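Notes follow once the structure below has been shown.
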Amino acid sequence: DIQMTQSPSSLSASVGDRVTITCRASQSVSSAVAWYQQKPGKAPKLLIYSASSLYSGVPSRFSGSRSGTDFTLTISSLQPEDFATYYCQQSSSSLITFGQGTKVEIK
Amino acid sequence: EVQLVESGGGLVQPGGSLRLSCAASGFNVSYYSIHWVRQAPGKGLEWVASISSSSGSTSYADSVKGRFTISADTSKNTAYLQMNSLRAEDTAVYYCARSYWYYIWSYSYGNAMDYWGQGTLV
Amino acid sequence: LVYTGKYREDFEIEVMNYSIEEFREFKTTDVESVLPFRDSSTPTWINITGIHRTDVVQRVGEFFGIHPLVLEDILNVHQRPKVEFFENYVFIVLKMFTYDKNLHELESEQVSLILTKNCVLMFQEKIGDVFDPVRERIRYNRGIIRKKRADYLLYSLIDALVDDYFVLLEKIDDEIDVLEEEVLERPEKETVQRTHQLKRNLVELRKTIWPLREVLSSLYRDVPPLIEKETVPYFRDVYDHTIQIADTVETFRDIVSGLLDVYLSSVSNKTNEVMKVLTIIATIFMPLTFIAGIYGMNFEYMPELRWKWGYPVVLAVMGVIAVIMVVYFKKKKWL
Amino acid sequence: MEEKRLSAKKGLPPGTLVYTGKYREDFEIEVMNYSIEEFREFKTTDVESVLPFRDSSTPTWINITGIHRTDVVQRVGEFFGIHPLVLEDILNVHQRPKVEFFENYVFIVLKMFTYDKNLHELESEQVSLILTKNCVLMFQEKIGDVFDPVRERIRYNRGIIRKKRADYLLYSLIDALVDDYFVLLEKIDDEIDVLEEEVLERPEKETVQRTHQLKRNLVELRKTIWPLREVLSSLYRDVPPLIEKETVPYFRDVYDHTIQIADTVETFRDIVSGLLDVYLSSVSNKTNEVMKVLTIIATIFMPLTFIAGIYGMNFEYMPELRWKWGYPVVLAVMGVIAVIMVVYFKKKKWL
Ligand SMILES: [Mg+2]
Ligand SMILES: [Mg+2]
């Protein structure tokens with residue numbers, strides 16, 4: 001039973017700004033985490049799995065990193081279509097738990 | 001071409017039981033893994049169920065373990081998810097997801113959910 | 001015999017007789033209590049914790065008809081794990097590993113198991129293990145452990161141990177990740193000593209796990225008649241698991257080697273830097289001190305009094321000497 | 001190569017055979033005459049008792065421990081028809097492993113090794129094997145060999161050693177030698193691990209001396225196993241009439257074994273070379289630390305001990321020297337210059 005906390009609760013920034021969303025793991029997870037975006041009234045979209053490998057077809061400006069046990073989803077520059085809700089997931093074992101979900105807001 | 005379909009949703013009377021149906025097109029259920037994920041309105045997503053028909057092994061979420069029953073078959077490329085002992089806290093949106101395994105180290109293998117569906121109200 | 005156990009804190013004896021109908025539980029400390037269950041034809045499990053109580057463990061070992069060699073192997077702690085085969089029984093030794101934060105070194109505890117006829121013995125050196133999940137699985141009639149024989153319990157204990165190895169491997173994976181990130185961000189002495197201890201721990205883990213795959217392959221291929229054929233493939237599964245474990249250890253070791261060598265061969269370059277810092281200042285400022293001792297002369301007569309604007313002259317001389325001495329360098333990158 | 005005859009050595013009578021070792025303590029003759037039915041173990045010191053076993057039909061193994069008694073070796077060679085040059089090669093110890101094929105016997109020279117902890121000496125010992133007719137003569141130096149498993153197999157009918165003739169006995173002897181070469185290499189690997197750990201964490205004179213000793217030991221091991229691959233290759237490829245064509249495949253496997261050993265030794269050499277380099281780096285590191293402090297002070301006071309000197313001027317002309325101060329300005333200047341050096345040394349920390 002591994003949980004997964006995410007910070008902050010929500011974030012606000014304008015277009016053309018770098019934003020970092022952190023994901024803390026209370027228990028150890030090897031490297032298996034995934035980052036999702038959720039536009040309102042739309043299915044979740046996979047962005048980065050393994051915390052350092054990017055999905056095919058996603059914007060190249062996306063990236064992710066892994067420091068110790070914690071995880072970071074950073075964006076060099078926001079987009080008008082990019083303001084959304086971000087989600088952090090771990091899949092160390094068959095029991096998989098999601099994150100709180102951080103909301104991207106316009107300044 | 002490849003896409004994932006969901007069905008079986010609708011308004012539910014408390015204390016009842018209902019079965020969600022998951023159809024597929026462009027790919028087969030057997031080869032890949034199929035997950036069911038629930039999102040409350042305005043709250044965090046929750047993976048509620050998993051299935052991998054080809055191997056046959058089945059695993060359920062801890063908070064739901066025993067409440068639900070999930071299975072699938074390639075005869076009609078279908079996934080069935082029966083639910084009993086429902087409550088008001090289950091009022092959410094349920095999504096079908098196609099997941100594939102991936103390799104990070106020789107001992108632990110990761111997982112990721114690339115394709116999802118529009119889901120149905122439960 | 002001889003005694004070489006590290007810990008003497010506590011001793012405990014536990015019995016477990018399982019059946020398709022009822023299970024037996026008995027918590028006690030007397031050595032005699034386990035005599036009747038030995039004569040039982042049903043498969044049994046015996047737990048003994050604490051190698052400091054040599055008399056009782058010796059009495060138990062020689063009471064089951066086991067050769068003294070197995071007993072002295074049990075007493076022996078500092079040896080590589082390896083399985084013993086015999087015409088009637090089998091004897092197995094493992095080094096169960098645990099890891100903790102705030103100090104980076106592997107913690108090894110020797111666990112010994114014996115399978116004779118329809119009896120399983122297991123000895124732990126220290127209190128604290130991860131063998132409970134199978135215990136509450138069999139206790140609550142979960143799984144099919146009750147239906148099968150003692151070989152089921154034996155390889156269930158083995159697979160639980162390698163699962164603990166999996167957990168320790170993921171903790172070490174976190175260790176390499178954080179160490180590599182910190183080294184990339186800032187290579188310093190503390191991370192370098194962490195690299196030393198991580199390399200030593202990886203070598204020890206390799207030395208313990210490499211025999212494990214050979215042991216599992218031996219129990220797979222040899223298939224002595226004591227172990228039922230119905231459980232033959234299951235052991236292979238554990239073998240496969242061990243293979244995975246072995247593989248990852250190798251990779252981790254490779255990584256730490258890459259984290260070490262580049263730091264070593266460059267240390268001499270560091271010295272050059274120190275060289276230059278101790279040289280240019282000695283090049284520029286040391287003559288100035290000498291100059292400061294000359295034009296601050298204290299003879300009876302002062303030739304500087306005849307000189308006009310003497311201090312602008314001497315300050316300019318010192319400054320131009322400093323400038324020519326500093327531009328003497330840096331022409332081919334001494335800074 | 002031409003013909004072969006006994007060498008003439010200055011200071012010795014012509015035709016004198018001399019033992020060239022340093023062990024002169026033990027001597028025994030152990031004879032194992034085995035067959036498909038029952039074996040015969042016979043340990044003795046009289047040399048005439050073992051001689052009649054030359055004509056024995058069943059396989060015979062004659063192990064003479066202690067070649068410092070040249071008379072026993074000479075008598076055995078005289079009775080068995082061994083050429084005197086072969087006897088000299090048996091007695092001569094400073095000799096790489098080798099094989100020679102003669103009409104009535106096959107002569108092999110091999111080396112056993114002993115390596116122990118708390119005394120880092122790799123000690124070499126020689127064993128000479130002579131396959132003759134239906135017997136295997138063997139010559140050693142000191143009590144203690146590596147062929148106990150073969151003895152146990154012969155005594156206990158374990159394996160299939162009893163059925164075959166002396167050729168399988170010879171195969172078993174070289175097989176045991178190669179297996180204990182493997183265990184020697186394992187011991188060397190453990191020693192390399194310990195030595196590299198100590199080099200990495202405790203650099204001293206003793207550890208570099210130990211590294212050089214290990215390097216020389218690995219060099220000697222290379223010099224030994226290379227002729228070992230040569231002798232095994234000759235064994236299974238030349239197929240002399242003494243070796244039965246049924247036996248030849250077994251030797252093949254041993255050759256494979258030998259190749260593995262060589263590879264390991266080569267690998268070992270590389271590692272130990274790296275070990276030496278690591279030591280140098282470690283030593284350098286220590287010096288840097290020491291020199292670091294030598295830099296800091298010498299890079300702070302030298303910039304200032306002359307400023308005092310540059311205000312230690314003796315004069316009466318320039319009037320700004322005697323301008324009303326509590327000396328705050330120059331002290332503040334020296335303090336800010338000192339903290340400038342401090343902050344400059346904080347980057348790329350030097351403590
Ligand atoms: Mg001075
Ligand atoms: Mg003065």
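Recorded method is electron microscopy, 3.4 Å.
For all residues, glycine too, the Cβ spot is worked out from N, Cα and C.
Taken from Swiss-Prot as is:
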type    : residues                         : note
MUTAGEN : D:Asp89 to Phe or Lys            : Decreases ion transport
MUTAGEN : D:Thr299 to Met                  : No effect on Co(2+) uptake
MUTAGEN : D:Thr305 to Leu                  : Abolishes Co(2+) uptake
MUTAGEN : D:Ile310 to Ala                  : Increases ion transport
MUTAGEN : D:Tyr311 to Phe                  : No effect on pentamerization. No effect on ion transport
MUTAGEN : D:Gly312 to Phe                  : No effect on pentamerization. Abolishes ion transport
MUTAGEN : D:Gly312 to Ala                  : No effect on pentamerization. Abolishes ion transport
MUTAGEN : D:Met313 to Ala                  : Abolishes pentamerization. Abolishes ion transport
MUTAGEN : D:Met313 to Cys, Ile, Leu or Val : Abolishes pentamerization. Abolishes ion transport
MUTAGEN : D:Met318 to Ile, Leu or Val      : No effect on pentamerization. Decreases ion transport
MUTAGEN : D:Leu321 to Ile                  : No effect on pentamerization. Decreases ion transport
MUTAGEN : D:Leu321 to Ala                  : Impairs pentamerization. Decreases ion transport
MUTAGEN : D:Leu321 to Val                  : No effect on pentamerization. No effect on ion transport
MUTAGEN : D:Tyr327 to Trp                  : Abolishes pentamerization. Mildly decreases ion transport
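Annotation: D:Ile310 carries the greatest number of neighbouring Cβ atoms among the mutagenesis positions D:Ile310, D:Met313 [cut-off 10 Å, Cβ to Cβ]. Residue pair D:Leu321 (mutagenesis position) / D:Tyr327 (mutagenesis position) shows a Cα separation of 11 Å. Reported as a whole number, the C-alpha separation between D:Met318 (mutagenesis position) and D:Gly312 (mutagenesis position) equals 13 Å.
The mutagenesis positions shown are D:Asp89, D:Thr299, D:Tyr327; of these, the one with its CA atom nearest the CA of D:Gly312 (mutagenesis position) is D:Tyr327. The Cβ of D:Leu321 (mutagenesis position) has 11 other Cβ atoms within 10 Å, all protein chains considered. The subset of mutagenesis positions D:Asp89, D:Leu321, D:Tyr327 lying near chain C, with Cβ atoms under 8 Å apart, is empty. Residue with the densest Cβ environment among the mutagenesis positions D:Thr299, D:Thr305: D:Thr299, by other Cβ atoms within 10 Å. Proximity to ligand 2 (Cβ under 6 Å from any of its atoms) holds for these mutagenesis positions out of D:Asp89, D:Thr299, D:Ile310, D:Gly312: D:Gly312. Considering only the mutagenesis positions D:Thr299, D:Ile310, D:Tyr311, D:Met313, D:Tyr327, D:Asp89 (mutagenesis position) has D:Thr299 as its nearest partner by CA-CA distance. D:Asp89 (mutagenesis position) falls within a helix when secondary structure is assigned with DSSP. Nearest neighbour of D:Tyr327 (mutagenesis position) by Cα distance, taken over the mutagenesis positions D:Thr299, D:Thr305, D:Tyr311, D:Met313: D:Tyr311.
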